[PDB]
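**Q** Okay, here's the structure, questions in a sec.
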Amino acid sequence: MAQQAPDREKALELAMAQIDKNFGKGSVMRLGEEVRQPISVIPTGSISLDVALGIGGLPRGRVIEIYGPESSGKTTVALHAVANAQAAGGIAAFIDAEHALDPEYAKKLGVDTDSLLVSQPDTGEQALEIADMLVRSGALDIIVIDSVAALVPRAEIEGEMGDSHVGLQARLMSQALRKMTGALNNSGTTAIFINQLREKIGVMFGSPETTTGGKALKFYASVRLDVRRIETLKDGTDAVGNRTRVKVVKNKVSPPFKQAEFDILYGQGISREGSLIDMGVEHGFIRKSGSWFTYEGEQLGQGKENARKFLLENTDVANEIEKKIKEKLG
Ligand SMILES: Nc1ncnc2c1ncn2[C@H]1C[C@H](O)[C@@H](COP(=O)(O)OP(=O)(O)OP(=O)(O)O)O1
């Protein structure tokens, strides 16, 4: 009228709404928001991690990337990811390109191997196809491709080509990805890609940042987990496991930048127990000091691991805590 107008807020969310309607949901966010609870999500075995994913676990219907150095967790997470959506009626396909999977490990974590679909492609091209048409059938829910890096095209090798044009791999990805993101979730079949290595504070190396097939996946991924090993879980003797830190650096399904930790015991998986003590204390329900963890009056033991076994063998109480923790969160 000759007036500018609405209180920032009343005009911000007026446009901020416009945005969503034009580019989607996760398009704009206030890191603080609790924002929605879509009734879909694969638990990640770590109450720790999935209360950080903002939706109780990996969002069914989304390409999920889990990069991170070697021997730090990704797949152990992945496998668990499978175990669950599998142990809930789901069928998980696994496109192996690393040729390094130990079923009895996947077994100990609760994966039904015999009913697990494995595939060992020959070209990084074929792989994306058998996994593209394997996901179009809508039978699989969770499909995990091992190594966004070991996906070398027919013209071969990863980091070699030439003349009047150049770049291989990152294209096949670009390709597969578009063509796969579509279908991928009309079916609601969430996908997971293990990617990996070169850091713990900054990406430097040969042909540095971003990566091998990166870019595309780095843009299609609706979630990205930076899984890096932090410390070697001592066990009095040498060591029971490793503690893992996860920095969900990209979350299109809620707020990003959060993070969780948890342990992985050498052959046994992500410790549900240890994970309840941690959560259990960082939210009160479990009291400390004296190095004696105590669940409201009743004690658990003297020293993480001891209270850890207590919870291991005492499921009754354990469930309670997982519980109390559950609604104290979401
Ligand atoms: N078959 C196994 N038996 C016992 N422990 C295992 C086994 N496989 C892996 N681990 C343990 C040892 C390591 O400290 C830890 C690493 O987990 P892992 O799932 O192998 O990480 P990752 O698969 O994400 O990383 P990488 O990139 O090296 O493949 O788990």
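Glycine residues also receive a Cβ, built from the backbone N, Cα and C atoms like all the rest.
Per Swiss-Prot, the features are:
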| type | residues | note |
| --- | --- | --- |
| BINDING | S71, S72, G73, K74, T75, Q196 | phosphate binding site |
| BINDING | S71, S72, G73, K74, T75, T76, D102, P103, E104, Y105 | ATP binding site |
| MUTAGEN | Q196 to A, E or N | Loss of residue movement, loss of switch function in crystal structures |
**Q** Using C-alpha atoms, which one of the recorded positions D102, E104, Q196 comes nearest to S71 (phosphate binding site)?
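**A** Sorting the recorded positions by distance from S71 (phosphate binding site), the top entry is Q196.
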**Q** What subset of the recorded positions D102, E104, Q196 lies within 10 angstroms of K74 (phosphate binding site) at the C-alpha level?
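**A** If one measures from the Cα of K74 (phosphate binding site), the recorded positions that come within 10 Å are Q196.
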**Q** Whole-number answer please: how many Å between the C-alpha atoms of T75 (phosphate binding site) and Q196 (mutagenesis position)?
**A** 11
**Q** Look up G73 (phosphate binding site) in the DSSP assignment and reduce it to helix, strand or coil.
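**A** Note: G73 (phosphate binding site) is coil by DSSP, not helix or strand.
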**Q** Tell me the Cα distance separating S72 (phosphate binding site) from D102 (ATP binding site), rounded to the nearest angstrom.
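**A** A Cα-Cα distance of 16 Å.
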**Q** Measuring Cα to Cα across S71, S72, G73, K74, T75, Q196, which the record gives as the phosphate binders, how far apart are the two most distant ones in Å?
**A** 11
**Q** In whole Å, note down how far the CA of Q196 (mutagenesis position) lies from the CA of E104 (ATP binding site).
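**A** Spelling it out, the Cα of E104 (ATP binding site) and the Cα of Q196 (mutagenesis position) are 23 Å apart.
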**Q** Cα of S72 (phosphate binding site) to Cα of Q196 (mutagenesis position): how many Å, rounded?
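**A** Per the Cα atoms, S72 (phosphate binding site) and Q196 (mutagenesis position) stand 10 Å apart.
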**Q** Could you list the residues of the same chain, at least six apart in sequence, whose Cβ is under 8 A from the Cβ of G73 (phosphate binding site)?
**A** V227, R229, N242, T244, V246, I264, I270
**Q** Sorted by position, what residues of the same chain at least six away from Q196 (mutagenesis position) have a C-beta under 8 A from it?
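**A** The list for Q196 (mutagenesis position) reads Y67, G68, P69, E70, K74, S147, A149, given in order along the sequence.
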**Q** Kindly assign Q196 (mutagenesis position) to one of the three DSSP-derived states: helix, strand or coil.
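**A** It is coil.
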**Q** I'd like the number of other C-beta atoms within 10 A of the C-beta of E104 (ATP binding site), please.
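**A** So the Cβ neighbour count for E104 (ATP binding site) comes to 10.
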